[PDB]
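Input: a single structure, listed below in structure tokens.
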Amino acid sequence: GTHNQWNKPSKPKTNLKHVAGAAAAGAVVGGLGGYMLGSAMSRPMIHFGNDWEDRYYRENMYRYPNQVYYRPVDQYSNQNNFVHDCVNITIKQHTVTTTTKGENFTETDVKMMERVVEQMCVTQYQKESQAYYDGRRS
Amino acid sequence: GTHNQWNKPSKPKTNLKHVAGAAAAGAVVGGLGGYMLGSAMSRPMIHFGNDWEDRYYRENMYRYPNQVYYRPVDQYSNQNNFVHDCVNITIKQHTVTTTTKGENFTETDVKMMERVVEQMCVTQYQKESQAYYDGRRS
Amino acid sequence: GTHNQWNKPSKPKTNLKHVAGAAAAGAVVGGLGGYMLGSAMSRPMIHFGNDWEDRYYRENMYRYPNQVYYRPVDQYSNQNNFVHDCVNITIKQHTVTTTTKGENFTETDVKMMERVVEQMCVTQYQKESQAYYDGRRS
Amino acid sequence: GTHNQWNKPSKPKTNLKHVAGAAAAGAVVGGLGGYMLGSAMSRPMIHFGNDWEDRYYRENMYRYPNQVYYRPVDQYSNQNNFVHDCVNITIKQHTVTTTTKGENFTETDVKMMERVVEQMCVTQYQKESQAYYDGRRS
Amino acid sequence: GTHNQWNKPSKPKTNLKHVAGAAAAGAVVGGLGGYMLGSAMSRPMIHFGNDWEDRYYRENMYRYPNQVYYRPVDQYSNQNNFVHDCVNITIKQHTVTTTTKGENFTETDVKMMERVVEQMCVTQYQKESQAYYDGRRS
């Protein structure tokens, strides 16, 4: 048989920025086995040219067995937490004066602050706290 | 047989920005096995050219067995929490004066603050707290 | 047989921004096995060219068995919580004066604050709290 | 046989922004196994070109068995909660003066605040609280 | 048989910026086995030229068995936390004067601050806290 193939693409612009199987960009993972993933496959396909295939054996007998288990026998956790952001906290004493004229002016200003804030974005503290765990085996 | 293939694409612009199997971008995962995923497959396909296939054997016998179990035997958790944002907190004492004329002016201002805030965005604290856990086995 | 294929696409603009199997972008996962997913497959298909197939064997014998179990034997949880946002909290003392004329003016202002707020966005605290858990086995 | 295929698309603009199997974007998942999903498949198809198929065997014997179980044997939960937003809380003392003329003016203002707010967006706290759980086995 | 192949692409611009199997860029991983991943494969394919294949044996007998287990026997955790950001905290005493004219002006300003903030972005501290764990075996 006679087979003829012709292809003259003009200015082929192909763009592929981010390709991943298990992409974790700018991510924060917690403690005590926070993230558990078995498998992740990503295979994009782009075809532009001529494809000629015949009487082939492409793919057979594919298996994807995955087991993700979370079995702690004796797990003890007293305090568990996480905080992402504590942003834009300010204590300000602002005064603006734009006097343009006057006579015998007496501008007296008094500004006082006493014990404004005691706690701010405070996490996971114990004061005079007692924890008892008597794990005995025989 | 005679087979002829012709393709002349003009300015083919293809764009593929984000492709992933299990994408976790800018994500926060909690504790104690928060996220559990078995499998994740993503395969987009784009075809533009000529495709000629015949009497083939593409794919057979595909299995996707997944088991995700969460079986803690003895799990003890006293305090568990998480806070995402604590934003835009301010305590302000603002004064603006724009006097343009006057005579014998006596502008007296008094501003006082006493114990404004005691707690702010405070999480997961114990004061004089007792926890008892007597785990004994025989 | 004679087979002829012709395709001349003009300015093919294809856009694919976000494709994923199990996409978790900007997501927060809770504790104690919050998120449980077996499998997730996504395969979009786009065809533009000529397709010629004959007497093939594409796909057979596909199985997708998934088991997601949540079986904690002895789970103890005293306090469990999570807060997303605590935004736009302010305590302000604002004064604006725009006097343009006067005579023997006596502007006296008094502003006082005493114990404004005690608690603000406070979560998961125990004071003088006793927890008893006597787990004994024989 | 004779087979002829012709296709000349003009400016094909195809847009695909968000495609996922199990999409969880900007979602918060609760504790104690909040989210449980077996499987999720999404495969959109778009066809524009010529398709010629004959006497094929596309797909057979498809099974999708899914089991999602929630069987905690001994689950103990004292306090469980979650709060999404606590937004736009303000305590303000605002005064505006726009006097344009006067004579022997005596503007005296007094503003006092005493114990305005004790609790604000406070969640899941125990004071002098006793919890008893005597789990004994033989 | 006679086989003829012709391809004259004009200005082929191909771009591939980020391709990875398990991409973790700018990510922070937590303690106690935070991130657990079995496998991740990503193989994008781009075709532009002429492809001629016949009576081949491409791929068979593929298996992807993955097991991810989290089985701590005796796990003890007292305090577990992590904080991402503590940004834009300021305490300011700002005064602006733009007087343009006056006569016998007496501008007296008093600004005082006493014990403004005690705690700020303070995490995971114990004061006078006692922890008891009697793990004995026989």
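Here chain C follows Swiss-Prot for its numbers: 93-230, in order, are the residues you see.
Header entry for method reads electron microscopy, 3.0 Å.
Cβ atoms are placed via backbone N, Cα and C, with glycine included.
C:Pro101 to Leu appears in Swiss-Prot as a mutagenesis experiment; the accompanying note says: No effect on interaction with GRB2. Within 10 Å of the Cβ of C:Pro101 (mutagenesis position) there are 25 other Cβ atoms, across all protein chains.
Swiss-Prot gives this note for the published mutagenesis C:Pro104 to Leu: No effect on interaction with GRB2. C:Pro104 (mutagenesis position) carries neither a helix nor a strand DSSP state and counts as coil. The Cβ neighbour count for C:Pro104 (mutagenesis position), using a 10 Å radius over every protein chain in view, is 24.
Around C:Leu108 (variant position), taking its Cβ as the centre, 23 other Cβ atoms fall within 10 Å, counting all chains. Variant annotation in Swiss-Prot: C:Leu108 to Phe, described as Linked to long incubation time; the structure shown retains the original residue.
Neighbour list (C:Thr189 (variant position), Cβ cut-off 8 Å, at least 6 residues apart, same chain): C:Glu199. Reduced to three states, the DSSP call for C:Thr189 (variant position) is strand. The natural variant C:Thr189 to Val is recorded by Swiss-Prot, whose note states: Linked to long incubation time; requires 2 nucleotide substitutions.
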